[PDB]
There are 2 protein chains.
Amino acid sequence: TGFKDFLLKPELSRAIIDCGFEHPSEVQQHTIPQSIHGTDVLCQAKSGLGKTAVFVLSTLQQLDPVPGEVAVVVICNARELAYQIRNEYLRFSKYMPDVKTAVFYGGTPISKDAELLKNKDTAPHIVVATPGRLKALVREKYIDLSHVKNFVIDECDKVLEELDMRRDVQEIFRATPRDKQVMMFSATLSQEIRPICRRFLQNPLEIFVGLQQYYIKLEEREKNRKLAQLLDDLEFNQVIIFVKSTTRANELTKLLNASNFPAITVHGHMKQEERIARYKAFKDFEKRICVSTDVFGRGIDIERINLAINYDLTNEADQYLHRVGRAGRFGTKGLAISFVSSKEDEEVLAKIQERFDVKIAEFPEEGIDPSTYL
Amino acid sequence: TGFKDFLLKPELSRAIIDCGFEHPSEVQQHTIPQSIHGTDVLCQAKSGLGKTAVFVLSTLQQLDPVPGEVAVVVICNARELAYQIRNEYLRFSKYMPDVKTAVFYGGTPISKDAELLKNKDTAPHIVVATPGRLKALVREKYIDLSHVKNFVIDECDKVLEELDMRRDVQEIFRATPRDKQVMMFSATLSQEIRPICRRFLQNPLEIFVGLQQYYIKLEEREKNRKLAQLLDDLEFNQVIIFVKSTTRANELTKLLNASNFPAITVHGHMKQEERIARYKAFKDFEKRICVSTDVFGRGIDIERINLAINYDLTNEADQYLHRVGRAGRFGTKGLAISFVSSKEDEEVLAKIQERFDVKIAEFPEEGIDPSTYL
């Protein structure tokens, strides 16, 4: 239990242990201890290495709940991301009954958010939101932000370069006390956006920047039968299958369900009500197979994924490393298999091995030992 | 026939007259005459003011076809845009039987492009392509670019800032003679991309930078019957109907098709194979009605749209001006009608009129004269 060295509340440490966390990532070791003191944070870390837990655990530790009073505000760029972030607040405030959280975004009647804000059972101490609706709550005085002590902007580079989101965020930022902690996070903080960020911070802490791999050389007409055989022989907990288009995702998923391989699919061109519903179905282990485009190529963390299959290879090596990264989370065991069915699959597979030193061996025809990836 | 003052081939001028062109836009007046001489061009012009006709008519005038020899190469960033550009070459080479053109992009077997390149009926003098596939044609020597005299990069700022496209484009650019004409076009040429552009030019010519509005105050349950009546009484060529959500787009479009109002819909939550298929169906006048979210609120240019209906009003005035801008393209006649069904429709309609000086009159109960918008 490495997080207990941060000297956090016993309710926090207990919830962190129920979430499977045992070793803090490097961004959390470099940010959490000094963020607890209320120091402003401008943080950059690579995709999926745990920036959410930084400001979630930090604000939850500084929080002392005052009833009916919003103390923490978190801003992101997308509605489902806000829903995801609020669900992380719920899981770490598991054993803090006094804490109440709410999320707000467009697409829902704003009158119901007003009622939820006044109710004594739902009056939130922590508010996650998208800039548009939260501004529509500040300006119609459905919410009071005169007591905010923690102001968080996630994906701050996108929030502050899009100018309609910047106006809303700055309107929200001017309803808060000036003597608050401000924290910003993004995997990409270019030299051109950092000066814009600094106009919200005051002397901030600035942080800047087991997987077995095989390939199979085959033809496109042989992918369906070889994949079905792979899923019958390999012993996996959950598998993610990456495809290069949405049409190939839906058609492959339809053939998997027809062949007694229960699978779901997530991609663009789909209603977000449906994208999230299947995301939760796969995340909560109702089906062991997920076919998706690069919409799940980065960041997604599902601990039961120990098999990633590149049904279609990527154009460049960087996306490949993020794809196979979905398996073997937190240095656990995993297995990655890529299909090489054309000329660029061979040059991109050729360009992956010099970049990372990995010899992506050809999948042996006799198969592999289950112990070598379990 | 203003284009005849450029002193172009009689076959070109004749095809230009069949395309309805009669007056050159300012970008074409400032670029075409000096581009005909083979002078390098770095051109910036606003969206939709005719940059395609600049390099299309210019290369077609300089072209003297040599059989089996590629003389002109055009690079864009998207596959459908390449298909669109090649179709513009077809329409202006209408009366030039010697000219042959081809387009190449991913998603198709590359062996068939090789066969099309060798065939004496299809060996192209002008090649439009996306950087990925054209590089895969140069490096496997399916195409010969040792004779290119005109090299065009459309949307050059996107082609050269994305680095996988820059590598491919520079690999293609090194298979061409160095003493060729190079032309680049984009609506956005920031100060940061122009030095990168100049490394391909040599002393280039550098060019840098009627709507009737009404509203109807009604209730939400009355929108369907009032819209159906509006589409039966008003005389429009094509109509765009803007909705605030994707669920309301699909349900409204389904009711329109049931009531003998053939319509299509484009929005998020949809497979992009399907989004584009309906975009082309509406753009090519197969159905006169399109229901969409703000995915078509900006930029989209369809000349037959003379009626825009705000079935759901926007949150802020800026998006309203872009929405109604889809009708009456290039200063032609148009008609805009917005539904006011709640309190903010009234304050946002209130805030539109001070910003733009327009008195958006209430739609008269007796209807409006067809002459006032035709």
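Note that chain A carries Swiss-Prot numbering, so the residues on display, from first to last, are 62-270, 280-444.
Per deposition record, X-ray crystallography, 6.0 Å.
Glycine is treated like the rest: Cβ placed from N, Cα and C.
Database features (Swiss-Prot):
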- A:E83 to G: In SUB2-1; no growth at 16 and 37 degrees Celsius; when associated with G-22; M-142 and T-146 (MUTAGEN)
- A:93-268: domain 'Helicase ATP-binding' (DOMAIN)
- A:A106, A:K107, A:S108, A:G109, A:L110, A:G111, A:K112, A:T113: ATP binding site (BINDING)
- A:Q122 to R: In SUB2-201; no growth at 37 degrees Celsius; when associated with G-173 and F-403 (MUTAGEN)
- A:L142 to M: In SUB2-1; no growth at 16 and 37 degrees Celsius; when associated with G-22; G-83 and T-146 (MUTAGEN)
- A:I146 to T: In SUB2-1; no growth at 16 and 37 degrees Celsius; when associated with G-22; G-83 and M-142 (MUTAGEN)
- A:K173 to G: In SUB2-201; no growth at 37 degrees Celsius; when associated with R-122 and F-403 (MUTAGEN)
- A:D174 to G: In SUB2-100; no growth at 37 degrees Celsius (MUTAGEN)
- A:280-441: domain 'Helicase C-terminal' (DOMAIN)
- A:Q308 to R: In SUB2-5; no growth at 16 degrees Celsius (MUTAGEN)
- A:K403 to F: In SUB2-201; no growth at 37 degrees Celsius; when associated with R-122 and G-173 (MUTAGEN)
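Feature map: Swiss-Prot annotations on the structure.
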{"residue": "A:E83", "record": "mutagenesis position", "DSSP (3 states)": "coil"}
{"residue": "A:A106", "record": "ATP binding site", "DSSP (3 states)": "coil"}
{"residue": "A:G111", "record": "ATP binding site", "DSSP (3 states)": "coil"}
{"residue": "A:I146", "record": "mutagenesis position", "DSSP (3 states)": "helix"}
{"residue": "A:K173", "record": "mutagenesis position", "DSSP (3 states)": "helix"}
{"residue": "A:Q308", "record": "mutagenesis position", "DSSP (3 states)": "strand"}
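Of all the recorded positions given, namely A:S108, A:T113, A:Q122, A:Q308, the one with the smallest number of surrounding CB atoms inside 10 A is A:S108.
Among the mutagenesis positions listed here, namely A:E83, A:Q122, A:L142, A:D174, A:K403, A:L142 has its C-alpha nearest to that of A:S108 (ATP binding site). Once the 9 residues left out of the deposited model between A:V270 and A:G280 are set aside, the two flanking Cα atoms are found 25 Å apart. Listed in sequence order, A:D215, A:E216 are the same-chain residues at least 6 apart in sequence whose CB falls under 8 Å from the CB of A:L142 (mutagenesis position). Highlighted in sequence order, A:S86, A:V88, A:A248, A:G369 have their Cβ within 8 Å of the centre of the Cβ atoms of A:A106, A:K107, A:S108, A:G109, A:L110, A:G111, A:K112, A:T113, the residues recorded for ATP, and are not part of that set. Each residue contributes its Cα atom, and for A:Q122 (mutagenesis position) and A:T113 (ATP binding site) these two points are 14 Å apart. When each of the mutagenesis positions A:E83, A:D174 is scored by how many other Cβ atoms sit within 10 Å of its Cβ, A:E83 comes out lowest. Under the three-state DSSP scheme, A:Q122 (mutagenesis position) falls in the helix class. Classification of A:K403 (mutagenesis position) by DSSP places it in coil, neither helical nor stranded.
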